[PDB]
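Asks: Can you read through this structure? Questions will come right after.
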Amino acid sequence: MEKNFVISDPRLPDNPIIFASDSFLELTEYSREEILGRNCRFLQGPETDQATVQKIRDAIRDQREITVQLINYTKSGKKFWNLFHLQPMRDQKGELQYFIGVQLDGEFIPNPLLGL
Ligand SMILES: Cc1cc2nc3c(=O)[nH]c(=O)nc-3n(C[C@H](O)[C@H](O)[C@H](O)COP(=O)(O)O)c2cc1C
């Protein structure tokens, strides 16, 4: 199965990407070397809804799963709608270890309804 995903380590400064799937490289047009150690916010740009970014920030703070649809940008500046799902990953002792973030590319929710 095709799997667009990244794993971050929230126990390192500003939650850097420590793994990015081949399909994530293909979707975003970035190389692995350009992604590893970055916060995944680099995909955001002018058209990204800051209210949606806020919902992600709160979900990371509270270590809760969330799904949002937001505008992201490829390396070459191509806009794409990202249906983005965040999942906290805890160790055997219930301590946060990682976040996994899975991307689906497409305007799943029409922008007229998303804007409501
Ligand atoms: C595992 C993981 C994957 C993420 N993937 C994306 C993504 O694909 N697109 C995006 O805009 N933000 C993504 N983020 C969110 C940003 O990294 C950041 O948490 C968000 O923009 C809110 O924080 P900020 O307000 O400090 O930027 C991801 C976060 C995590 C932990």
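Note that the numbers count up from 1, one per residue, in the order the chain is shown.
How was it done? The header gives X-ray crystallography, 1.7 Å.
Cβ coordinates come from backbone N, Cα and C, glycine included.
Reproduced below are the annotations present in Swiss-Prot:
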type: BINDING; residues: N39, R41, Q44, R57, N72, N82, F84, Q103; note: FMN 2 binding site
type: MUTAGEN; residues: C40 to A (Swiss-Prot position 426); note: Severe loss of light-sensing and light-dependent autophosphorylation
Asks: So what sits near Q44 (FMN 2 binding site) in its own chain, CB-to-CB under 8 Å and at least six residues off in sequence?
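Replies: Non-local contacts for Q44 (FMN 2 binding site): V53, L70, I71, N72, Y73.
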Asks: Relative to the Cβ of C40 (mutagenesis position), which residues of the same chain, six or more apart in sequence, are found under 8 Å away?
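Replies: Once residues fewer than 6 apart are set aside, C40 (mutagenesis position) is near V6, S8, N15, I17, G101.
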Asks: Determine, from DSSP, whether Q103 (FMN 2 binding site) sits in helix, strand or coil.
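Replies: The three-state answer is strand.
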Asks: Tell me the coarse DSSP state (helix, strand, coil) of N39 (FMN 2 binding site).
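Replies: The residue in question, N39 (FMN 2 binding site), is coil (DSSP, three-state).
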Asks: Which one of these binding-site residues has the most other Cβ atoms within 10 Å of its own Cβ: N72, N82, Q103?
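Replies: For the binding-site residues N72, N82, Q103, the Cβ with the most other Cβ atoms within 10 Å is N82.
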Asks: Look up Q44 (FMN 2 binding site) in the DSSP assignment and reduce it to helix, strand or coil.
Replies: coil
Asks: Greatest CA-CA distance (Å) over the residues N39, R41, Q44, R57, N72, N82, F84, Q103 that the record ties to FMN 2?
Replies: 17
